[PDB]
Amino acid sequence: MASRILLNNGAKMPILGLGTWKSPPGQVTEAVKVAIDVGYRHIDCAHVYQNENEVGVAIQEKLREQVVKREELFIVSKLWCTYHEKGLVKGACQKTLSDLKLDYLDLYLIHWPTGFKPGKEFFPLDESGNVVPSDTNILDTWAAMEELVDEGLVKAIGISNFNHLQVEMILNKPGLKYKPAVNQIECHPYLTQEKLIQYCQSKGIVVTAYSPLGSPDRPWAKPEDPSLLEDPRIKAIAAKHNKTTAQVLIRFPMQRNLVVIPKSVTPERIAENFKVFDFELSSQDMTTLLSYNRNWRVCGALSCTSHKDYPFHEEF
Ligand SMILES: NC(=O)c1ccc[n+]([C@@H]2O[C@H](COP(=O)([O-])OP(=O)(O)OC[C@H]3O[C@@H](n4cnc5c(N)ncnc54)[C@H](OP(=O)(O)O)[C@@H]3O)[C@@H](O)[C@H]2O)c1
């Protein structure tokens, strides 16, 4: 298992990264410092997570300490839904760069295919609770992303939570200049994503698996929801390999040629989650884990279900 995967922009992306959604601002600086100290070279960020300033403090300190060089890091962020308009994309990217204290991103993603009305609120609502869309379309937002490459702000551009017809819309865009390098999607044994993964990989688009542990800290969790980390069948596979359940859940996407971005703020877990390059799941293990699919989504975008670009009506 090599540590990096080749993207269709010619750059190499570390297959293991640190997630930062829900990482409290008063803990994420230490989390990222520890991660870099124990070998992580890829951090997954987003403006909407409201902690990029604190992530940036950690990155900058480790660069200043010469623990790593900038070229060895792979920093990812995402354009939030209220910035899909042509005239807002550059400023949104620049705010993320300023907060992360970087002069380029390795990868910048359209966070969701749905554009929302610009303004201070990340989820602008009408008086009856529906998200207010913007009349921007995917293709014009993509052209704005391409301009970021040509201005030197980002090395690669990609998409997140795009279904296969939305990916196809970009691939078929008139005048397409840069293909998406990555589609970042939810993926784990309860949402195995075979169809969308095969489609993206067949087009040379690398898939990143988010919520690989089932996001046990997601704010809308209910006690009755399935729990990957507690699933006795997954625990049994981990026991057989003398690894933790989380380690199996991280190794699983790696062996499907995916990038994976588990989140933790706990130093011991940050280190544990990186120790996944020393064992192999068998083909039988892989097929058994795939068999647990139940089309269960952590991130269903349930308040956007009437948006014209809502991604999860299509089968994939
Ligand atoms: N593009 C998108 O729309 C999108 C959506 C969702 C997520 N993401 C990205 O993907 C990242 C990962 O997904 P996620 O944050 O939803 O959840 P996740 O990585 O599946 O799970 C994170 C949770 O697992 C716990 N955990 C981590 N390592 C563990 C271990 N070894 N043993 C036991 N528990 C462990 C963490 O606890 P502690 O932190 O307390 O240790 C935290 O509660 C996000 O942070 C974000 O960067 C992107």
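Determination method: X-ray crystallography, 1.2 Å.
Cβ from N, Cα, C; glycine included.
Taken from Swiss-Prot, the feature NADP(+) binding site covers 10-19, 211-273. Reduced to three states, the DSSP call for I261 (NADP(+) binding site) is coil. In this view, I261 (NADP(+) binding site) is surrounded by 26 other Cβ atoms within 10 Å of its Cβ, with every protein chain counted.
The local packing around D44 (mutagenesis position), expressed as other Cβ atoms within 10 Å of its Cβ over all shown chains, amounts to 26. For the mutagenesis result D44 to N, the note given in Swiss-Prot is Reduced glyceraldehyde oxidoreductase activity.
Where Swiss-Prot documents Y49 to F as a mutagenesis experiment, the accompanying text is: Complete loss of glyceraldehyde oxidoreductase activity. Note on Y49 (mutagenesis position): other Cβ atoms within 10 Å of its Cβ, all shown chains, come to 20.
The feature active site, proton donor is assigned by Swiss-Prot to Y49.
DSSP assigns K78 (mutagenesis position) to a strand in the three-state reduction. Mutagenesis annotation in Swiss-Prot: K78 to M, described as Reduced glyceraldehyde oxidoreductase activity; the structure shown retains the original residue.
Swiss-Prot documents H111 to N as a published mutagenesis change and attaches the note Reduced glyceraldehyde oxidoreductase activity. The Cβ of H111 (mutagenesis position) lies under 8 Å from the Cβ of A46, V48, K78, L79, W80, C81, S160, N161, each of these being in the same chain and 6 or more residues away along the sequence.
Marked as substrate binding site by Swiss-Prot: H111.
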Output: those recorded positions from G10, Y49, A221, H241, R251, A271 whose CB lies less than 6 Å from an atom of ligand 1, in sequence order; none if no residue fits.
none
What's the number of neighbouring CB atoms sitting within 10 A of the CB on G10 (NADP(+) binding site)?
9
Densest Cβ environment (other Cβ within 10 Å) across the binding-site residues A221, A271 belongs to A271
Whole-number Å distance separating the Cα atoms of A271 (NADP(+) binding site) and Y49 (mutagenesis position) is 23
Do me a favour and check the Cα-Cα span between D44 (mutagenesis position) and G10 (NADP(+) binding site); whole Å is fine.
20
